[PDB]
Amino acid sequence: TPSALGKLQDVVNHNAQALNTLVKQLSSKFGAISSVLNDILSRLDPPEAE
Amino acid sequence: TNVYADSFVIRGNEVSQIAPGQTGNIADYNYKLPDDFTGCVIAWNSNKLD
């Protein structure tokens, strides 16, 4: 039965999932025009890019 | 504390270059404003004088 160690398996799974969902937050556009900082600096002026 | 007044005359359409973070012939070669500029810009038409 491989489901005997589900308690220990869920520990490493929750930590791996928490790290994976944290990386995907970088692709989010929190009200900005893009998710890449290099694109915002190249497209808009420093007064507007801030 | 220390207030300084600068005076210069441009061809009119280049007023957009006198601003923090701008580029151009006037901004990059003649008069550049820092990104942390704290002051006021005053520009008016002088076709009758100059």
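In chain A, numbers come from Swiss-Prot; the residues present are 941-990, in order.
Method reported for this entry: electron microscopy, 3.0 Å.
Backbone N, Cα and C define each Cβ position, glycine as well.
Per Swiss-Prot, the features are:
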- A:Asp950 to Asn: In strain: Delta/B.1.617.2, Mu/B.1.621 (VARIANT)
- A:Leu981 to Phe: In strain: Omicron/BA.1 (VARIANT)
- A:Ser982 to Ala: In strain: Alpha/B.1.1.7 (VARIANT)
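On a Cα basis, A:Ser982 (variant position) lies 43 Å away from A:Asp950 (variant position).
For A:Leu981 (variant position), the same-chain residues lying six or more positions away in sequence with a CB closer than 8 A to its CB are A:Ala989.
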